[PDB]
Amino acid sequence: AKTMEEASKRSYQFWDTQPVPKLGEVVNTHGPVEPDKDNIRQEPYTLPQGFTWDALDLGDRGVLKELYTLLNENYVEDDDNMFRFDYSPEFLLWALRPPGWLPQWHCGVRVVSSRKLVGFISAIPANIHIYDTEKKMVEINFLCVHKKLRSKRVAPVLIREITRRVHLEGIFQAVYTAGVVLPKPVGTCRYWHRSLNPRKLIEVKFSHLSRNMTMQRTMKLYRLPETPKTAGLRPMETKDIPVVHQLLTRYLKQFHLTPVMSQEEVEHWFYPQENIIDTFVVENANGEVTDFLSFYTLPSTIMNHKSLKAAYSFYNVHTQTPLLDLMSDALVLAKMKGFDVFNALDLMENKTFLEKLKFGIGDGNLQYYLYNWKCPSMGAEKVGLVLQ
Ligand SMILES: CCCCCCCCCCCCCC(=O)SCCNC(=O)CCNC(=O)[C@H](O)C(C)(C)COP(=O)(O)OP(=O)(O)OC[C@H]1O[C@@H](n2cnc3c(N)ncnc32)[C@H](O)[C@@H]1OP(=O)(O)O
């Protein structure tokens, strides 16, 4: 299902057995769908014959490359099946080894006879704020089955097995996103795209000519200053970690689904690493950081035939610089860094700048979910959580 009426007509054999609300039910309650089980299965779940569990050591360069290759060739595509994500090995270490990562949560599936990696799912620890509750959860990401093993019910085994391994660590709630509709979305978001290199975006058919426009007029439409306007703007440095933590923590209080990051987590997620994560702060006249913007790097391979370099807005905190100016500088910085497109969701306060800043709304939805938690749904503007 891609919309909820698609999901209105479908049977959920696996998800009906899971502690998540039914799609049809209207939810007002707050808390777990079920009580925690205090004795947990020690044995890993049975895979189909010919397949075996292997926890992937991503500190081993060969195993990280095995994982990269699986995701490069089998992970999320667009709705039109024209572009596939091209996660780099250094991005995967960033996304998969934040503070608190556990090796048993890098859960791969291999072919027994050849040891070929054919499946994967991951959990990372995350302190999550949902409405008035702050709880330790896991973020689930990179669920992936090889194309040659699709529609053999392997995905429910991966979900059950990462659940069991998370339960063993005493965690009973999880958060995750998906482009398909399942029981049951807590929030719904849409991707918006801001062209920065419109010629390239049209040759690879990511974008197309508006009616009677011309490349020369479209390039004119999306032109940017190429030197940012805000004074005091500069890359984040080690000395900025405490204030960036401070700024983010207070900014996120206005949203209903937010992460709660320690100072070490703020360092991991925001300290710049070239081709992975970019963060820029705005220092004022008296030397105090008052704003910062962030976006991460995720290229997309062109499926028909190298890649489209895409920036994704991460967390943007404004206390003195107007958010529109802050995001305008982010577009400039992305274009100086060679990015062809700048993506962002309609969550947090992004709606206040998306149209003004020439973003075009894209196709497909991004659903947010909680596992084993009852809460009312919320609008995109209330979601304050971005996952990689
Ligand atoms: C306490 C801690 C709990 C931890 C667990 C929290 C929950 C974590 C939940 C997972 C968070 C993922 C977060 C991300 O990473 S979202 C990204 C998902 N990845 C991709 O789209 C990559 C490309 N696709 C694939 O590799 C496969 O098609 C996948 C693996 C997606 C499905 O494999 P396959 O196509 O071969 O199907 P099947 O026959 O094996 O199995 C079909 C059953 O699986 C249900 N299904 C299909 N797609 C998804 C999906 N994307 N999330 C959850 N469930 C999904 C499906 O409705 C059906 O259930 P039901 O209709 O029978 O009920």
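Following Swiss-Prot, chain A shows residues 106-410, 414-496, kept in their order.
So how was this one determined? The header says X-ray crystallography, 2.4 Å.
Note that Cβ sites are derived from N, Cα and C of the backbone, with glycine treated the same way.
Straight from Swiss-Prot, the features:
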BINDING   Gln118, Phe119, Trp120, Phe247, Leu248, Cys249, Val250, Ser256, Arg258, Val259, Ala260  tetradecanoyl-CoA binding site
MUTAGEN   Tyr180 to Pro  Abolished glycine- and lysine-myristoyltransferase activities
MUTAGEN   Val181 to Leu  Reduced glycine N-myristoyltransferase activity
MUTAGEN   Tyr192 to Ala  Reduced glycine N-myristoyltransferase activity
MUTAGEN   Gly492 to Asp or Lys  Reduced activity
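Across the residues annotated as binding tetradecanoyl-CoA (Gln118, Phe119, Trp120, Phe247, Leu248, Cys249, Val250, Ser256, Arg258, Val259, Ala260), the two Cα atoms farthest apart lie 22 Å from each other. Distance across the unmodelled 3-residue segment, from the CA of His410 to the CA of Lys414, is 8 Å in the deposited entry.
Other Cβ atoms within 10 Å of the Cβ of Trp120 (tetradecanoyl-CoA binding site) number 16 in total over all chains. With a 10 A radius on its CB, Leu248 (tetradecanoyl-CoA binding site) counts 18 other CB atoms from all the protein chains.
Fewest Cβ neighbours within 10 Å among the mutagenesis positions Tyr180, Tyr192: that distinction goes to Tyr180. For the recorded site, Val250 (tetradecanoyl-CoA binding site), the DSSP three-state label reads strand. Counting Cβ atoms from all protein chains shown, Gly492 (mutagenesis position) has 21 others lying within 10 Å of its own Cβ.
Among the recorded positions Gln118, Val181, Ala260, the residue whose Cβ has the fewest other Cβ atoms within 10 Å is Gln118. Taking Cβ-Cβ distances under 8 Å and a sequence gap of 6 or more within the same chain, the neighbours of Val250 (tetradecanoyl-CoA binding site) are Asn179, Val214, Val223, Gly224, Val259, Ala260, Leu263. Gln118 (tetradecanoyl-CoA binding site) sits 23 Å from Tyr180 (mutagenesis position), taking the CA atoms of both as reference points. The distance from the Cα of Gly492 (mutagenesis position) to the Cα of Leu248 (tetradecanoyl-CoA binding site) comes to 22 Å. Across the structure, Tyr180 (mutagenesis position) and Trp120 (tetradecanoyl-CoA binding site) are spaced 21 Å apart at their Cα atoms. Distance from the CA of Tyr192 (mutagenesis position) to the CA of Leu248 (tetradecanoyl-CoA binding site) is 14 Å. Here the Cα atom of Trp120 (tetradecanoyl-CoA binding site) is found 21 Å from that of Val181 (mutagenesis position).
Cα spacing between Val181 (mutagenesis position) and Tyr192 (mutagenesis position): 11 Å, rounded to the nearest whole number.
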